[PDB]
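Let me begin by presenting the structure, written as structure tokens, before commenting on it.
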Protein chains: 2
Amino acid sequence: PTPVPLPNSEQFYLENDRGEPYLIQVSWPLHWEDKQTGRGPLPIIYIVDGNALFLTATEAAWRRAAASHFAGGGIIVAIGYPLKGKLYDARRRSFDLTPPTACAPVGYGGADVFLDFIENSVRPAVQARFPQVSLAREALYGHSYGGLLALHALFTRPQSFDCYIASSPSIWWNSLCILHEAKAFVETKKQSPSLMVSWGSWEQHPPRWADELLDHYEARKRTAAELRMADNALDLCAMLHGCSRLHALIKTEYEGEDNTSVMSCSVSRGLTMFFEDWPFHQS
Amino acid sequence: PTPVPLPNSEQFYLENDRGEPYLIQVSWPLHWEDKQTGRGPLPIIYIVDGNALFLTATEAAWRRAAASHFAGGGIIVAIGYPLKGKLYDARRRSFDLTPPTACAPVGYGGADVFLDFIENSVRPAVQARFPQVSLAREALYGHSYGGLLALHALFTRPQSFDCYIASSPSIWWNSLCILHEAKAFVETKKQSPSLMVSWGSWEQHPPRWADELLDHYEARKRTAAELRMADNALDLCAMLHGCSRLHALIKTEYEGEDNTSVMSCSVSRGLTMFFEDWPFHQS
């Protein structure tokens, strides 16, 4: 037996301006003979917490080749960290994915540093590897704190990406500080970007496990009620509805999914809609 | 260009008794330092059309390590074909995944040959890679024709696997045949296996795309109606309802998913439930 190769992909390390390391993983349509096959305009999706989602995003994109609405696909860019034996870097992502606030603890509030890194280092590095390709449109995907980053990017630098995909965004973080930025975004006078927001139905209302003691289950329900995933997301979507600075707002509750399990569904739908259903109908 | 290495995984080739080659891809929990870390009873899931689903199943399994209901995980076995630039082998799978019938065209009806290969070659080969591990329980997953195979395996050799996961089963292929097998299964006198059946809500009732012209859309709806994915699946589940030979029957319609897109959802939920929520509650 041999190691499992991943075709039509590559990875490389990049450093931000602060000297901190990133692992960038890239994949392209499986039907290409090589990286140089692609010419002309293509959509591109940037995925934060890259280590956790790259393979699913890659393979889901490849599965679209059999679908009738396939239009040549696009490029997957997973922005991750040097890791062994796990999918998340807790320390690094805590800084990279959370917006700056006066009461944020030490090691949080580095979202603007990270967004600058994505725009000024990751984007050109990817463009240099596909010199024949034009970046037709760009999407930023993130999950949990990653979803919080996606929302922050939309509200403070809306021109940076064409589409923002916030999967189960941690709106609860730091006393709902993201709503200050959302308010400022809608109240500013006005091509508008699009937003996709999603969450799992079990996040705010989790079902009981088999053999789980009642006291343990009630503790999980208490925590779920505090995080308020669905209702915070619905309140935000209500605030943004009818705003001229958004082209489209698409919201989805995934029935029977929790914070972990929803990731497979949300990244797959996110890239599929961005690649095949663009532009979205006005909403 | 450095290729993307896949950790905690391997692949090897295996030939059936006819000399036809199969690509067997295997992955194990990411937190294991090496493959010999695994000791004692573990669940195992066999996935047909292995090339299309191995990476998503693998990464979805790894994402479970961050979930509070994680119990240790299991082994993913993708049973596929030697392929380049594509995810399916149309000729090979047409034989391997369809049951024998008198009216089946040439190149179909080899499901029992394939199921024998899985049980007598793939299973012992995988067991030999983990000699310190015992197989606590075994699941068979397949999608489309693969879902038909899973149903066929349940109805004709129910003792072969503990759980059968039929994603969007192609019941249309020979409705008389697979429903004949289902009827015989329920009418036979009686540890019972479990069945998960799923489909996407857009399979039988697809929405119109943006800018799709009417004749093109009506043709898609006509095809969708003929395949009858939802109603054939519901008819089958109604026939199996209250059957003593089945421990549990779980049926799921994924809202807003088509035949391709639902694969990400169904394989992820399938392995998660089989790994973490076993045994299922009685139906």
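Numbers in chain A track Swiss-Prot; the residues on display, in order, are 5-194, 199-291.
Each Cβ is built from the backbone N, Cα and C atoms, and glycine gets one as well.
Quick look at what Swiss-Prot lists:
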- A:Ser174 to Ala: Decreases activity towards TAFC significantly, tripling the value of KM and reducing Vmax by 50% (MUTAGEN)
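Sequence-distant neighbours of A:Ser174 (mutagenesis position) (same chain, 6+ apart, CB under 8 A from its CB) are A:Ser148, A:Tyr149, A:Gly151, A:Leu152, A:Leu235. Look at A:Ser174 (mutagenesis position): DSSP puts it in coil. Flanking an unmodelled run of 4 residues, A:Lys194 and A:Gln199 have Cα atoms spaced 10 Å apart.
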